[PDB]
There are 2 protein chains.
Amino acid sequence: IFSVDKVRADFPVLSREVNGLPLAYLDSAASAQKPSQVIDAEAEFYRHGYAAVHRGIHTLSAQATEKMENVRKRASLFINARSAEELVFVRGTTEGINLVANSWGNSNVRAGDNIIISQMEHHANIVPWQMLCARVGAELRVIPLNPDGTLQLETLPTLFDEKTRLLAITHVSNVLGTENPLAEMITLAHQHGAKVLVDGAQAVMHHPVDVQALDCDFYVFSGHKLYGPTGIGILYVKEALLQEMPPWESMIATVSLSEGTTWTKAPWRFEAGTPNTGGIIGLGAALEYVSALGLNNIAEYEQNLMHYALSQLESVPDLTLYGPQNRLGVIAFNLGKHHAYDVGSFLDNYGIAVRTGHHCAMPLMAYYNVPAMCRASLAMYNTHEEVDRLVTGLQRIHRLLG
Amino acid sequence: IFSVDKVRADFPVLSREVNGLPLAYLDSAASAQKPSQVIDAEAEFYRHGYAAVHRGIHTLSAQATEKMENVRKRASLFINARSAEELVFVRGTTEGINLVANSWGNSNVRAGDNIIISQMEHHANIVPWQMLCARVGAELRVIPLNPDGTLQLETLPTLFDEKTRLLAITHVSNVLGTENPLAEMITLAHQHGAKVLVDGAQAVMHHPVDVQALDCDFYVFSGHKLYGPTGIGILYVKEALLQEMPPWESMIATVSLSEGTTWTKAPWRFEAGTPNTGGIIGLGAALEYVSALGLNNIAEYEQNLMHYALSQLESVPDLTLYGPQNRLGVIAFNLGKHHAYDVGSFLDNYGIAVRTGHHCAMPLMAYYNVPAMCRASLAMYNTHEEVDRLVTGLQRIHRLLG
Ligand SMILES: *Cc1c(COP(=O)(O)O)cnc(C)c1O
Ligand SMILES: *Cc1c(COP(=O)(O)O)cnc(C)c1O
């Protein structure tokens, strides 16, 4: 079945030394390492198939245009969209959410309306809605957290009303690892006539995602967290909404100095300038690589690795964990009264890469009354030995610093 | 001493066959091929140095952050900016111009003002200004063309008045190869208190560019036309202007659900989300590669190649050329009454890649009373033998089709 030894052999960076020690990279939630299959797919495109892709007549350009559109089709099958034309290539999740907030938001949210977010959102799924509610005179409502890191689902009937136009909600928390009950939340939102955008940047690498089963109206994720290149992400929009969305800024179609400007049809309408064809080719290879391993195989390995880490972390004195027992992907923690950045600095000195800080989720930190947390990511190429290095390191820090 | 043979050996795509014949890639103005040094720099980053850059403290993240900031410094020296912090990493020229129009334009162009562009502008340097003039109620004024493809410089003094806020002008036309007299135009604009944005997307690969000597207020170009990766470009803004530009839509600094949002300072203010670190590393390698060849050496070789091409094209019956005698980089043409797309399709049969259509410059096409043109690019890796194949192919099409 799944062999972590064979998976690790695909990732050249895992041989790196840091501070003279073999790297234990526990920060895939910030960005994932890339297998050779992804790196080489992008390089081979540049070495042998590169051209511009904007309606070029010559053979190299026509073949490159086909490669790009085949990646759009592969991505649409990956999330089980009904049509490839429901997918927009964006620069990343941040840009995809802002695109919805401006194109769809400015045309559908008006004075007196409200938008619902949650207290656990990444800043990228808060600020565009704060700005939009400021542009039009709408109200931003917030689903509160429970101490265990889940959302208070029972507050949703009170927060929704006939003026709620959109729920913007994370699939999986980037700090807590919480997987939100999207199917139930989407059912409730649609009864009030609201749309639902799902921030899926921390979900698509952990298990299969089916946007038709979810029935979400928008879904966004980032290529670089899905073992792929930087500078590329995917925005999915239901065709009925996407074909109605007005232009934002293969996007400009015609220009006249006397008659004005027209724009191309969606999804190309929202892909201005020159595509990041290199990143698109690499992203396609990342989807092929993940699919070849099998997302259910990945989910089982990662779930068993998480269970091992949580059981082992019970032997660390004065450790505080944040989030639910059934967390996906990440473990958020603090050690005693020590500053998160000090804990992170000692772990780095032991060759272990974790992330410390507010993790672009300051309202979440405020809820737990801390300035920062440490966060360890446990991805499909991580091992028991790396978990053991984390646990023994935390025990070592507690012994030395009290 | 420039050797085209030594240069061509660095570009693996040039060994490609198209339609069974050795490739003659005459479309670098659409997008440039990349040397192995650029492809490998990006791949080596992914293989051995990859991490997130958003102020991560662990060793790999700190090192990746330093690599990105070293590229910003290298790019600032490449265009002779005063400070590396005058440069913003943008997705491309299209996005860079829109950034200026939305942050600077919305704060400096008001009802009753005017903006001046030219009739030869790329759509990306037209539409942002058309839409801004509609958001605020300003007038868009246009420098007309001459038959030889130069701008009517003598009309500028009457187009400028005390209400002119900005001149947006191309350094080198992407269709005609006209190099505009920026020194005179910038001197005139500044006498009226206007700022100047220069679209330099077709200039920076052909000769040295010095933004202090030009004294332009904004300068923008694209990485993929400068032998670099897709998905990355550069926006230069004078420091005094850049630090006054407000945010539009590391960019988010702090988020509070009760107190609102703050943003980072420029240039980072205008780099939202996750940087395209792969493309930045490759862009750095492209600047190194070009600087090692020498832009004055590149300019000399390309000018002699252009002179040879224009002399040889005189032997083609029914050939119409568009543009001035001292064109840079590109030759725009049509053959008899034949459709440009048909000419390009036949050349593609001979293994020759040219671009056809309106080249994102429909007002230019309308001036010449044609729907489209063919465009051959003559870059630093092109040769006399490729020119000869273009000439022979055009002669063949004229013989076959009339
Ligand atoms: C990383 C992340 C984002 C931002 O994604 P970018 O690709 O950096 O724009 C948004 N939401 C979540 C949950 C994330 O983990
Ligand atoms: C290519 C080009 C643009 C657009 O640049 P992108 O990287 O595609 O955004 C704008 N202006 C000129 C003159 C160009 O040649």
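Residues displayed in chain A correspond, in order, to Swiss-Prot positions 2-250, 254-406.
We read in the header that X-ray crystallography, 1.5 Å was used to get this structure.
Positions of Cβ are set from backbone N, Cα and C atoms, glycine also.
Counting every protein chain shown, 18 other Cβ atoms lie within 10 Å of the Cβ of A:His55 (mutagenesis position). When secondary structure is read from DSSP and collapsed to three states, A:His55 (mutagenesis position) falls in the coil class. Here the residue is the original one, but Swiss-Prot notes a mutagenesis experiment at this spot, A:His55 to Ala: No effect.
For the mutagenesis result A:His123 to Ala, the note given in Swiss-Prot is Loss of function; possibly due to destabilization of PLP in the active site. Cβ neighbour count for A:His123 (mutagenesis position): 23 (other Cβ atoms within 10 Å of its Cβ, all protein chains included).
For the published mutagenesis A:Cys364 to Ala, Swiss-Prot gives the following note: Abolishes activity towards L-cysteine but not towards selenocysteine. For A:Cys364 (mutagenesis position), the same-chain residues 6+ apart in sequence whose C-beta sits under 8 angstroms from its C-beta are A:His123, A:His124, A:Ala125, A:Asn175.
Annotation source Swiss-Prot lists active site, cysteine persulfide intermediate at A:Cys364.
Summarising the environment of A:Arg379 (mutagenesis position), the number of other Cβ atoms within 10 Å of its Cβ, over all protein chains shown, is 26. Under mutagenesis, Swiss-Prot gives A:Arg379 to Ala with this note: Loss of function.
Once the 3 residues left out of the deposited model between A:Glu250 and A:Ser254 are set aside, the two flanking Cα atoms are found 12 Å apart.
Here the Cα atom of A:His55 (mutagenesis position) is found 42 Å from that of A:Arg379 (mutagenesis position).
Listed mutagenesis positions: A:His123, A:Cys364, A:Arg379. Those with a CB atom under 6 Å from ligand 1: A:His123. Taken residue by residue with DSSP, A:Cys364 (mutagenesis position) is part of neither helix nor strand, so it is coil.
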